Amino acid sequence: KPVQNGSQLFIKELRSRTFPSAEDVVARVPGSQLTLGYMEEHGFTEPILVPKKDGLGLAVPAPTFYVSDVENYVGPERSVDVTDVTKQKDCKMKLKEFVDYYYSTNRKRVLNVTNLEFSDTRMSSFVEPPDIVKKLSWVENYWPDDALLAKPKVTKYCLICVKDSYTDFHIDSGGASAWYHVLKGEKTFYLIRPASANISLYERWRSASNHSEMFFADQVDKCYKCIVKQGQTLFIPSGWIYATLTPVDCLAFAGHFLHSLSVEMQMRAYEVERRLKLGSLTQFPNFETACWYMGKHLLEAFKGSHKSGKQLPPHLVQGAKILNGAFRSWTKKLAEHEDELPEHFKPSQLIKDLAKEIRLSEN
Ligand SMILES: O=C(O)CNC(=O)C(=O)O
């Protein structure tokens, strides 16, 4: 039976299939313990489920917030990306038209909105990302408020998924990490660890002509099933390959971020991404610019290291090496990389300044 990913038959079969529980890799942590200390101690290599919002500093509206309200705050005439799940093709319509669809009592289509970034709408002020995200995020920490280049617009997403909707396996753009909060309903995540062969398998799969006919989880040793219920929050680490299935109508909020715990994986994903040459819809805008700002901050931290005699932790120094490599790669090359370079940056001087500083540290 040659079925397509996201088809009614596929979903039907996917619902009945058995998966190792995410009990094996996903840590349950109360909102208050999810601190910079916790993250630094553990290294954010595994998904984290926070069952209850308390202590997260997450701000969301009450579950009494319906799809019709989203239409009201966002704007019924706003253009929105809509995935037809069963075709696995994307299209664009008015929010009001999707809403009309959502409230139909005989939907003949399976349609989701998963790309709706609402930072530029009246709905923005109803949602604030978890404090830990603000703490880890490169953009939040290191992208100046007065920058000439617009911040990456990936901070506040509203997701509206109907029953039996499916998003196929993917790595988030930029190897970015993610938080997902389920406001109403539930969402099932299928989580695959970014072990080196898994990433390599994922690239070959995603680049195969007939990937939409192949269930990726069939190719890996372990694909963990994680149900995220109403009121719960999931944090997905850099590089994890995941898909989702929505067992009932679901409303969720989400955001993407880069952080210093996963410099290596972030660059890896980015490289996979630039090879696949796909997407251009869910892409992490100005990933490279965020890296440039981080390079600057690093050079500024290495230097402060001389006034402190307090060397930099190994993972930052190794981050420096990775970013410097990427910097060298993007420059003297080539003609589109320049478009992501922040004002008043001297690419050549930063690179040499960082190489020396890394040199000094190792010595
Ligand atoms: O639909 C999905 O599960 C994938 N979601 C996204 O990448 C996002 O916008 O956070």
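Chain A residue numbers are taken from Swiss-Prot; in order, the displayed residues are 80-412, 415-444.
Per the header: X-ray crystallography, 2.0 Å.
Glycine residues also receive a Cβ, built from the backbone N, Cα and C atoms like all the rest.
Copied over from Swiss-Prot:
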| type | residues | note |
| --- | --- | --- |
| BINDING | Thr193, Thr246, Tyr259, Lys266, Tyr321, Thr323 | 2-oxoglutarate binding site |
| DOMAIN | 197-353 | domain 'JmjC' |
| MUTAGEN | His249 to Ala | Abolishes demethylase activity |
| BINDING | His249, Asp251, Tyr321 | Fe cation binding site |
| MUTAGEN | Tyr321 to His | Does not alter iron-binding nor activates histone demethylase activity |
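Here the features listed in Swiss-Prot are placed on the structure.
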residue : record                      : Cβ contacts under 8 Å, 6 or more apart
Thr193  : 2-oxoglutarate binding site : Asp160, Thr162, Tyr236, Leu238, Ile239, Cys240, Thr246
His249  : mutagenesis position        : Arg285, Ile320, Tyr321, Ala322, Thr361
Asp251  : Fe cation binding site      : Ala257, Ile315, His335, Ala348, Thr361, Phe363
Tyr259  : 2-oxoglutarate binding site : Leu238, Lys266, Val307, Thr312, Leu313, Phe314, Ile315, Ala331, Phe332, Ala333
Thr323  : 2-oxoglutarate binding site : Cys240, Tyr245, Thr246, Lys266, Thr267, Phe268, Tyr269
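Close to ligand 1, meaning a Cβ under 6 Å from one of its atoms, are these of the recorded positions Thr193, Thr246, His249, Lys266, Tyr321, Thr323: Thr193, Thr246, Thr323. Among the listed binding-site residues, namely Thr246, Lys266, the Cβ with the most fellow Cβ atoms inside 10 Å is that of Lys266. A gap of 2 residues interrupts the model between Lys412 and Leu415, whose Cα atoms are 4 Å apart. Taking the mean position of the Cβ atoms of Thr193, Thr246, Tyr259, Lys266, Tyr321, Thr323 as the 2-oxoglutarate site, the remaining residues of that chain whose Cβ falls within 8 Å of it are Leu238, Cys240, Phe268, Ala322, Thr325, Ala331. All chains included, 23 other C-beta atoms sit within 10 angstroms of the C-beta of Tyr321 (mutagenesis position).
Other residues of the chain with a Cβ within 8 Å of the Cβ centroid of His249, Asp251, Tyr321, the Fe cation site, are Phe248, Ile250, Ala257, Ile315, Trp319, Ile320, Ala322.
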